[PDB]
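For reference, the structure is listed below as C-alpha cells.
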Amino acid sequence: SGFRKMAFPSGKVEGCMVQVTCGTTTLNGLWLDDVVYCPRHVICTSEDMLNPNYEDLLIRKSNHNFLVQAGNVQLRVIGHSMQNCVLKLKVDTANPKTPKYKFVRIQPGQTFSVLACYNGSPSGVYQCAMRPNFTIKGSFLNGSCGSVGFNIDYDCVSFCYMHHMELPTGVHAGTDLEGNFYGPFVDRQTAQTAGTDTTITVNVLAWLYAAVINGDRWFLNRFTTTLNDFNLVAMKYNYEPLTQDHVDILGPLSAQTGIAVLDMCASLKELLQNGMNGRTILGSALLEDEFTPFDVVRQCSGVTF
Amino acid sequence: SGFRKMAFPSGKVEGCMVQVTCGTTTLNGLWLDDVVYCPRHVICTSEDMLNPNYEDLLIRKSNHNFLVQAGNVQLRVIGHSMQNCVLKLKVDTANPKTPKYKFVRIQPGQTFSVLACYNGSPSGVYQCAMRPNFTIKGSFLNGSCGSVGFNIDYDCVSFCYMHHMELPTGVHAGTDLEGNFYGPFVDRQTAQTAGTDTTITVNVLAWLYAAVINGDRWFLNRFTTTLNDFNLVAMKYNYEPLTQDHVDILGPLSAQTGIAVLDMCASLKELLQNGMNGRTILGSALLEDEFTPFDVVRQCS
Ligand SMILES: *C(=N)[C@H](C[C@@H]1CCNC1=O)NC(=O)[C@@H]1[C@@H]2[C@H](CN1C(=O)[C@@H](NC(=O)C(F)(F)F)C(C)(C)C)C2(C)C
Ligand SMILES: *C(=N)[C@H](C[C@@H]1CCNC1=O)NC(=O)[C@@H]1[C@@H]2[C@H](CN1C(=O)[C@@H](NC(=O)C(F)(F)F)C(C)(C)C)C2(C)C
C-alpha cells in the first residue's frame, strides 16, 4: 500500500542528455541516433532574444560554432537545421545508448516525467501534468533549457516535452520534440502570461479512487449525480468538463473499488461545495489533479518497465 | 523558480537491480561488483514468517538454491553469508553497471529517493524522508522487498534503505545496507506498531525559508521566540523538538533571506495557531516536512 507522486525510471533518458554550447549560451541537448535536439534560442545573444530572426542567425553559423559534449567526449557536428523551435544538430556518431523511442504530442491533463538537467547533467526527476492552459508547474533554474518530459510504455520512451522558458508567474513553457509550442507562447524575451488555469476533473476523480484503494473513504456519500448536474456545478469552480470519455476511462477503478463513477462525482461535488472540513485525503488538504486514471492503476498494480 | 518534490535520476540504481528467487519466494536484489544484497526473509516459506530461525533456514541452503536473474542472464551464486537482516550472495560476475557507491545510515528527517521494483524491474521513482518514528510512507506492493532508497552526490550513489515490510498503519520499515533495521522493528510477521509520528520541524522551517526565497512573505510576523518557548508550543502540535543542531543547520538559509532562525520559528508558531485561512505556501495548504535544509539550497537560487 501507499500512494506517491511517482516518476518513470529516468535511466533510458539519462543515457541521451548532452551539453550544447553556442557562444556564451550553454544548455541541454537530447542525443538520439546521430542527431542532437535542443531549443533554437541557444543561437541567440543577449540582444537577439528580444526579436530574434532564427533562420537569419542559423545560416550565419558554421557546424564548429556548436560545442556538443557527452561527458568528456566532444561530438563533431556535421550538420544543423531548424524544425519550428528546436535546433537539430547532425553529429558523426550514433548514440550507442539510444533507447527504443518516439516523439509524441500530449493533451492537457496528461502527465509525464521531467528529467531536469544542467550542463547536460541530469540533476533530478519529477512527475508533471500539462495544465489545461498548456503550462507546467515545473522546478527549473538557469541552464535547465533542453530538459525533457517523457513517458515509458514497456521499453519505448515517448518524448513529449522540451523545456524553453519560465513565465512571470513562476510556471513553465516548452515545445514537443518537433518544436511546436504547447500553448500560446513564442520563444522571445517579450512579456507573456499563462491563461487562467482550471483543475483536471478526471485526474481528481482518479486520485479519489487511489484514496479509496488505500482505505481513505470518509468523503464517499450515498448519492449519485448526472454529468449535466455535475458539469454545471464543476464549471462554477473552474473544473474541466467531465466527458463520457472520462467516465469510461475510470471503469477499471470503478469496477475494482465497487464505487460507480457518478456516485464518486457526487462525492467530488460535495467536496467542491463544503471543502474537506479540516480533513485530508492521502495526506493532502487540496484536491490533487496530477494523477491520471492510468497513473493510479499503474502505481496500484505495480506495473514495471 | 518553482518548488517540486524531486527524486534523483534512477539510472545508476536501475543498472544494479536483479531478481532473487529462493524456493517459491521472489524479491529484488541489489547487484554491486560481485555481491547481490537482498532481504534475508527471501529464504522463508509461509510457515517460517512468525518466528523464522534465519541461521537454521540458511545452513540448509546451497548456493544453487538461489536463482539470481539479471534480465535474461542467470548469475551463478559462488557464496552466501548473512549480515544482520541482509543476505549477501557472492556471484561469479562483477556488475559492469556498478556505479561509484557507498552505504550510509541516515537519521530521521533525512530524505532519499526510492526506486520501487517488482521482479528485479523498476516500476517508478519517488522521494521519501525517514520519519521520526523510523518508518517511511512509501508506495510498495507484494514483491517490492529489496527495493532500495538512495541519494546521489555528483556520480556517487549513497545507498541508505532496503525495503523489508509494511506495518498495519500502511507505513513501511526496512534496513540500512548492512542489514540493521531503522527503528525497533524485526523481520518477523509478528504484531508490530509504528510509534506515534511527529512533524520534522527543521524541514518545515527550511521549507518556510524556501517559500521566502521564492518570494512569498504573507506568513512572516514581527515576533521572535526563545528555543524553549518554541519547543513547548510545537510539541503540543506533535512537532519534533528543534535542537541547537537544527538551528546551526538552518544558518545558511537564515543568511540568504536575512531572517533569523528564531524569527522564522515565531512564524511557524503563528501558522500552527491560525492555519492558512484559504492561503497556500509553495502550492501546499499543509506545512511540508519532506524537504531538508540541504534539499532547499540545492533546488532554489
Ligand atoms: C533556459 N535555460 C531558460 C530557463 C529558465 C531560467 C529560469 N527558469 C527557467 O525556466 N530559459 C530562458 O532563459 C528563456 C529564453 C529567453 C527568455 N527566457 C525566459 O525563461 C524568461 N521568460 C520570459 O521571457 C517570459 F516570461 F516572457 F516567458 C525569463 C524572464 C528569464 C524567465 C528565451 C529565448 C525565451
Ligand atoms: C516484500 N515483498 C513484502 C513487502 C510488503 C508487502 C505489502 N507491502 C509491503 O511493503 N514484505 C513482506 O511481506 C513482509 C515480510 C513478512 C511479513 N511482511 C509484511 O510486510 C507483513 N507485515 C508485517 O508482518 C508487520 F506488520 F509486522 F510489519 C504484511 C502483513 C504482509 C504486510 C516479513 C518477513 C516481515
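Since chain B takes its numbers from Swiss-Prot, the residues it shows come out as 3264-3564.
If you check the header, you will see the structure was determined by X-ray crystallography, 2.0 Å.
Heads up, the Cβ atoms here are built off N, Cα and C, so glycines get one too.
For reference, Swiss-Prot has these:
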| type | residues | note |
| --- | --- | --- |
| ACT_SITE | B:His3304 | active site, for 3CL-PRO activity |
| ACT_SITE | B:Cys3408 | active site, nucleophile |
| VARIANT | B:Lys3353 to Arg | In strain: Beta/B.1.351 |
| VARIANT | B:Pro3395 to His | In strain: Omicron/BA.1, Omicron/BA.2, Omicron/BA.2.12.1, Omicron/BA.2.75, Omicron/BA.4, Omicron/BA.5, Omicron/BQ.1.1, Omicron/XBB.1.5, Omicron/EG.5.1 |
| VARIANT | B:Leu3468 to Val | In strain: Zeta/P.2 |
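What Swiss-Prot annotates, mapped onto the structure for a quick look.
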residue	record	contacts (Cβ under 8 Å, 6+ apart)
B:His3304	active site, for 3CL-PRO activity	B:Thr3288, B:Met3312, B:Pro3315, B:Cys3348, B:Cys3408, B:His3427, B:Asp3450
B:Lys3353	variant position	B:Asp3297, B:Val3298, B:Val3340, B:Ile3341, B:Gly3342, B:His3343, B:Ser3344
B:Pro3395	variant position	B:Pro3371, B:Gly3372, B:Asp3460, B:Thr3461, B:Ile3463, B:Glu3503
B:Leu3468	variant position	B:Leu3505, B:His3509, B:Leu3513, B:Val3524, B:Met3527, B:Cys3528, B:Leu3531
Around B:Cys3408 (active site, nucleophile), how many other CB atoms lie within 10 A of its CB?
25
Contacting variant positions, sequence order - B:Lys3353, B:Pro3395, B:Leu3468 vs ligand 2, Cβ under 6 Å
none
Simplified to three states, DSSP reports B:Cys3408 (active site, nucleophile) as coil
